[PDB]
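Novice: The structure follows.
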Amino acid sequence: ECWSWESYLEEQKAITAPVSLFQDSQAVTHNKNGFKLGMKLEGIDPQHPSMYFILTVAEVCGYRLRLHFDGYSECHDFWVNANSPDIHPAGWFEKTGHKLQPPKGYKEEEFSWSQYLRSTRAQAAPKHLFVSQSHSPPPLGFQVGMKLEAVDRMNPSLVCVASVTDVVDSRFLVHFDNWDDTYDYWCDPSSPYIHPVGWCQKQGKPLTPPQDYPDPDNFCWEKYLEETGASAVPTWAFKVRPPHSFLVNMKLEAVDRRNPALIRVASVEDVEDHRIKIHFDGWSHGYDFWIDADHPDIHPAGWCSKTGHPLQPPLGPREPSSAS
């Protein structure tokens, strides 16, 4: 009497989102997850994405892992997939010229991997697990210091003056000039959230200048590039990603945003060019959420079963928090 997709589709007269609609990295199920509890590594802080910390594997589940910030509270723990580009092997920050935010109780120059592994009686995750370790070709045409226009992903009505502030493998970090780094996000040349200098003017859209720019209303890119000596990212570097082809009512699997340990049976509730709205089957519409179609936490039906992760079935009828 166990839950299966095949049976559910028959019961519901429903269809799945084809595997072809997903990025290969969202769909891949045949890779081994070689990470083990206690292994140490390096990674970005997902809520402060310019910063790198020492992390420990706190839990393994299928193709996913829960990462802990060494020395800090378990409240900051977070989940990634084993093919995440946001994690790197011990030694990566030194090799690539990045800075470390050290474990609690350590000053930066008090941290050394060999001593730290001795102190903690631990092992580093081996290098042959990581898709990202500064071996891949850089994103063509995007260099640190170049400027561009970018959507504030947290306030997506705004297109804003931005800079490239880091480049790692095929991606780069978008930073909003004179604002906090917690508005930064990682990107590739095909992102629908970035544009060349001058795009807002060509589109008739208002451009948000750097925080507190002396005389905001009169902001001028030509002047700003002269002031900074910076170049614009060349127009040729920006590439179009095609709109996704998910359709309303297609079914798939999605990580629960409120309890990221869990993955649930999901439906496409609404669509935009580059985002989908997820409804969790059986649950209140109050939990529906928009997500980018390329987000790493949506997957084709079957992904949990094939990777060894539990799948939460639809919430039962008339339970608390349910929908008809």
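What you see of chain A is 272-595, where the numbers are those given in Swiss-Prot.
Going by what the header records, the deposited coordinates were determined by X-ray crystallography, 1.5 Å.
Placement of Cβ uses the backbone N, Cα and C atoms for every residue, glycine included.
Here's the feature list from Swiss-Prot:
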MUTAGEN   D316 to N  Does not affect binding to monomethylated and dimethylated peptides
MUTAGEN   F340 to A  Does not affect binding to monomethylated and dimethylated peptides
MUTAGEN   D423 to N  Strongly impairs binding to monomethylated and dimethylated peptides. Abolishes binding to p53/TP53 monomethylated at 'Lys-382'
MUTAGEN   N426 to A  Abolishes binding to monomethylated and dimethylated peptides
MUTAGEN   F447 to A  Abolishes binding to monomethylated and dimethylated peptides. Abolishes binding to p53/TP53 monomethylated at 'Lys-382'
MUTAGEN   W450 to L  Abolishes binding to p53/TP53 monomethylated at 'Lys-382'
MUTAGEN   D527 to N  Does not affect binding to monomethylated and dimethylated peptides
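Give me the lay of the land around each of these features.
Specialist: Taking a C-beta cut-off of under 8 Å and a sequence gap of six or more, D316 (mutagenesis position) has these contacts in its own chain: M322, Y323, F324, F340, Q372. DSSP gives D316 (mutagenesis position) a strand state.
If you draw a 10 Å sphere around the CB of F340 (mutagenesis position), it holds 21 other CB atoms from the protein chains shown.
For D423 (mutagenesis position), the Cβ neighbour count at a 10 Å cut-off comes to 18, with all displayed protein chains included.
The secondary structure of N426 (mutagenesis position), as reduced to three states from DSSP, is coil rather than helix or strand.
The Cβ of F447 (mutagenesis position) lies under 8 Å from the Cβ of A421, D423, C431, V432, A433, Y454, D455, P481, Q482, each on the same chain and at least six residues away in sequence.
Around the Cβ of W450 (mutagenesis position), the same chain contributes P481, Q482, each under 8 angstroms and 6 or more positions distant in sequence. In the three-state DSSP reading, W450 (mutagenesis position) counts as coil.
The number of other CB atoms found within 10 A of the CB of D527 (mutagenesis position), across every protein chain shown, is 18. In three-state terms derived from DSSP, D527 (mutagenesis position) belongs to neither a helical nor a strand segment and is classed as coil.
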Novice: Return the residues near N426 (mutagenesis position), defined as same-chain residues 6+ apart in sequence whose C-beta is under 8 angstroms from its C-beta, sorted by sequence, else 'none'.
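Specialist: Once residues fewer than 6 apart are set aside, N426 (mutagenesis position) is near nothing.
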